[PDB]
Structure formats: structure tokens, C-alpha cells
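In what follows, a structure is listed as C-alpha cells, so that the remarks can point back to it.
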Amino acid sequence: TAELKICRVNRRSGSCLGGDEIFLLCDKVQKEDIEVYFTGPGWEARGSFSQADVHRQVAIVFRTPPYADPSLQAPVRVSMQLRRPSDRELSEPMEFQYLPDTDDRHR
Amino acid sequence: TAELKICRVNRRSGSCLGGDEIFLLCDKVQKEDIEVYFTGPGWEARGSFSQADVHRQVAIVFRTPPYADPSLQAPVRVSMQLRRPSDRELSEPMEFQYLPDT
């Protein structure tokens, strides 16, 4: 609320299958102690990135996690937050919208 | 006095009509002395942004300028570079391709 803070992002929606690249500008974080936490009723997931994807402590380029439901029929809004494992500190939540998508290989 | 460096970008192409948002992660820059240039034979234009768009001296979020031809039929290659207006220093160039809008 006073430390962890999301300042700006390149996109606020993406495929329910995950895998979209997100550029997130934030206040100073520690690459070894930071994560991007997605949440919804009874569901939680984390963005995928390496410590090398944290740029000068103030930006993170990561890939969205897949949503709980790949058969999503209509868009669904979830929360996205920076989370610090060490002390469980969380930034204020930002809205992220998962969108229907189809994988020809998955029926 | 130091050097300009483009570290990572969200996209390396966009419409010839301009207006695409680019996230550019770079080495330390001064928000009051930094620009992003697009250059090609007989053409040059700057990325559009304000000092507020320079995040903690290491990232710039800007809009691409319209290319010289708003009706491209095929891709055109130009260079995108960081540029300091005070002394006109430039970063190594990154290939950027303007594309047909249609």
C-alpha cells in the first residue's frame, strides 16, 4: 500500500490460456523477492518470469498465468498485484481481464 | 558522458499511421534530456511522450510517430534510437518496421 506499487502496464487484458507478455513498471523491488499475483474467488496464480526479467528494480516483463477456466465463454475480471514473499506485502490490486480463446489442439 | 542503450522493447513493428504504444527499457537517462528517434532514408520523426512517461530514468513509454507514407503496401525498415538533444548523442540502432495499416 505504501511500498509495493504498480505504476503502469502495457495491457490490462489477455487470453485465458495465459502466455501474454506484460510490461509492468513499479516502484523499487528486489528481483529475488517479488512476484506478480493473480487472484479471483478461490483462485490464485503467478506470472512467469526470471530474476533477469526484472529491469533495474523498477520494471518486470513477465508472462501471464493461464486462468482457472480455459473454456471461459465471456470475459472475466480478476485482480493482479505485486507480492513480496519475504513479508507477504501486497500492492493495491489492478484489474486484469481474461478473454475467451481457443486452442485448436485442445477440445 | 555515459552512453545510451536500448535494453528491451514490447514490439519492433507497428502501423505506418503511427500511434502504437512502445515500452522501452533502457540504461539510466535524464527525463529532461531524452528523445526517441525513428530514421530512414529521407525521413525522421520522434516518438511522442512527456517527461512523466520516463519511469525512474530507466524506461520510456511513448507513441510511435506516423511514417512518411500512410498507405504502405509492404513493410519498410527504419531505425529506432535513443537520442540526447543537448549534445545529440545516439544509442545503437534497433530495427523497427512500419507496416501497412489496412
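Residues 191-297, in that order, are what chain A shows, numbered as in Swiss-Prot.
The backbone N, Cα and C atoms fix where each Cβ goes, and this holds for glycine too.
Listed in Swiss-Prot as a mutagenesis experiment, A:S281 to A or E is described as follows: Abolishes DNA-binding and transcriptional activity. According to its DSSP assignment, A:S281 (mutagenesis position) is coil. Around the Cβ of A:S281 (mutagenesis position), the same chain contributes A:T191, A:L194, A:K195, A:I196, A:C216, A:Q271, A:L272, A:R273, each under 8 angstroms and 6 or more positions distant in sequence.
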